[PDB]
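Colleague: After the structure tokens below, expect a handful of questions from me.
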Amino acid sequence: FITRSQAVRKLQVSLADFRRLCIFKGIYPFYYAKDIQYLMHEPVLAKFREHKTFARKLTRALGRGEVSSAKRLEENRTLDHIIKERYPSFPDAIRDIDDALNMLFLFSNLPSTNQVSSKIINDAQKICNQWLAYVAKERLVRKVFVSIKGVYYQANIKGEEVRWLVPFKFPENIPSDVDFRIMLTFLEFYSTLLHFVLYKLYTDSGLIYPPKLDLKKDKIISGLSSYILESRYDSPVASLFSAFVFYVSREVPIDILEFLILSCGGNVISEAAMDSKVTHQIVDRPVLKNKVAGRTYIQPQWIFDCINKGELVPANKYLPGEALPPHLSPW
Amino acid sequence: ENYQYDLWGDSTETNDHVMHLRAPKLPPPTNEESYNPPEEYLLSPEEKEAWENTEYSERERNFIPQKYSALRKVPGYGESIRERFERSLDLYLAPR
Amino acid sequence: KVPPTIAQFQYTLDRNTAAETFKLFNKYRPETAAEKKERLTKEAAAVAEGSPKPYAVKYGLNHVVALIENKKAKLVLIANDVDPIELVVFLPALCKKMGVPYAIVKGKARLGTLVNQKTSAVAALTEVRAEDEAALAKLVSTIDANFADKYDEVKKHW
Amino acid sequence: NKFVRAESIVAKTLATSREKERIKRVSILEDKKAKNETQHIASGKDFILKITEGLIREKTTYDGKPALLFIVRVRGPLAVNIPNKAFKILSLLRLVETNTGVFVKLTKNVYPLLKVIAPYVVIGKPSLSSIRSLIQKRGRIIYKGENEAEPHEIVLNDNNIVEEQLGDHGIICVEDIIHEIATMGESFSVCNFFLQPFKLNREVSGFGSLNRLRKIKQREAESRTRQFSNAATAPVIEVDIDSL
């Protein structure tokens, strides 16, 4: 048995690069001697050393005072084949996609900062939007759980029952304790895997990939509903609210509610969207000053309970301002 | 024009040939840590003080259950990043 | 001690004057291999589908020496850390005899950075644009008082 | 600590003198225009220039209609000490902090003031989606902390805080502030003060090896996109501020 020090000495690789290789190979710790020998042949290590040498070359070019040379060196410069061996079959990738989805959702809400490139945040947001569009089109969601740390969304992709957490839309705190470098390396692999899986699903059974954002709608209603795509009943969650227009007040976020209703098959319009067959409306204010009978005023909890049950329970214990019933875990 | 190829293709076999692929140990379902949980799990001031007394690494119950009849009343959560970072660290930084 | 001809170095352009000279020289960087290649490829592509001399600094030792003794060169830079000192001992005296102003700059490596070469040991300029001709003349005039008048007794200090 | 070079101070003095000369002329022209001294001026009316992506410019006459605007600091001119005339305006608008932003409402009187400080900042009309994203993902809020002190400007952590601070104008959640900012609501000024700064993320924030080249590219692209016209009659330059 060898240790991390011996592996680093033999591989002649940096600590960060060593951690990246271990993550890409899942070499859990002492370290597996029989696996380090196989790790001795790795094109990723060759690419890392080439990039390290290119960094020194670029520093030399900058020091010599030649912008054109630096530009040429920078322009003249993957995990695709790594996934081939660590995910033997699609079901395993689907099962392990929980962590990738959670990381992407968490990073999509992270504000841009010096420690995290804005491009990474944009890519994470795009991946999350693509995943939301795919889920809505397939209506594979079966249960919804709301928690203090977010909404514990889950999907039944091929019966996997994956549970992906959706963080609340709020300014995310940035504690210095978390090392973004490791998080960035994890996010890169997770994003590549999610892109591969989304492309495969879209081509095999889904829609055109990659989907393009609705430019006209992206100016006003950017989000899940701002996506346009085209192709080329198994649960109540895919049949509830059929053709029902579920209005939403300004208090509740349309992005969360719109996803569920669109997956079920209904429609959602928010008062702030403009900034009709309005059969239902959601209100959370202490006083229903509007006091309109045309729009059925029901607390949003009934949508979650109906989705988790499927019987379209009436608004008995859902009146505006009325205490909601306990949200018992469906598991 | 990248990623336009079936990475997996036809495949119906698992890693059972080499049993070193430890299970990811994905987190189990929730335990009533909802924004509107049963009133019996409404942490009392004494229970809240006891929970606050415990420090990190000894908080198996890592949530303070509370009832919020209004969605707007839900407070913001800033510890999500730290908890998931700890999970990522523990994913591969533990002997197996 | 060193002979009178040696120690004529170690007295060189000051930081301000050296910085000004580098700034003026940095405006006449000769076309590098990549720039020349891309320009020639663009010209060929334009020709297939259907300007005056490029002013630049002179740095080759043979080319610089040939420019000197002909009064063509207007300014000359001398590297002080040249390992074969014999290559540079006669350059200052030769320039003085020819009356061509020159300024010694510390560091062959520093000198070479202005021509995209590791080391050149020499640098000079003959052609200059109108926008920079006045600056070059002012720098040459300043260098006179900076160096020649400050070390008129350079023959001493064995 | 660091020694001050003669060249640097001389350059600062020259740039300050040029900016003061420009600002005096701009103020005189604006005062004459306010007095309706159309007898002899370069242009009776005013224009707002727009730059969009290859790169083309657009010019349109100023329209007397209020509109929501966002302004961010551009960190310059590089070597000009801000004169008191513009320093007071910047301090009042609290945009002096580098890379900081704030929302304002366009008005007939506001536009001349913006014209004077237009080079110092970047202005434009952000989209509704961009405004919503910025509000829900950023924005400082000064409040009294728990009991004693008020340094906690971090974030709008809880909606109940917004209800407590004001409670009266129906501002109970962040979406209310978003609506009052997008729409020409009366509470725009109230919430505008509540969110004095908008500390947008700065640039690459470092030098590094490749980061130095990235910074150089950004600086050279700024000259090709932004430009210090210095003309007393320079039309206001609008850009796609949402590109961030």
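Using Swiss-Prot numbers, chain A covers 15-43, 62-109, 113-267, 352-394, 405-460, in order.
Method of determination (from the header): electron microscopy, 4.4 Å.
Just so it is clear, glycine is given a Cβ too, placed from its N, Cα and C backbone atoms.
Relevant sequence annotations retrieved from Swiss-Prot are reproduced here:
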- A:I380 to R: Temperature sensitive mutant (MUTAGEN)
- A:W431 to R: Temperature sensitive mutant (MUTAGEN)
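I'd like these features described in context: how deep, what's nearby, how far apart.
Modeller: A:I380 (mutagenesis position) carries a helical DSSP state (H, G or I). Using a 10 Å radius centred on the Cβ of A:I380 (mutagenesis position) and all shown protein chains, the other Cβ atoms total 22.
For A:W431 (mutagenesis position), the same-chain residues that are 6 or more apart in sequence and have a Cβ closer than 8 Å to its Cβ are A:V442, A:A444, A:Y447.
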Colleague: Look up A:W431 (mutagenesis position) in the DSSP assignment and reduce it to helix, strand or coil.
Modeller: helix
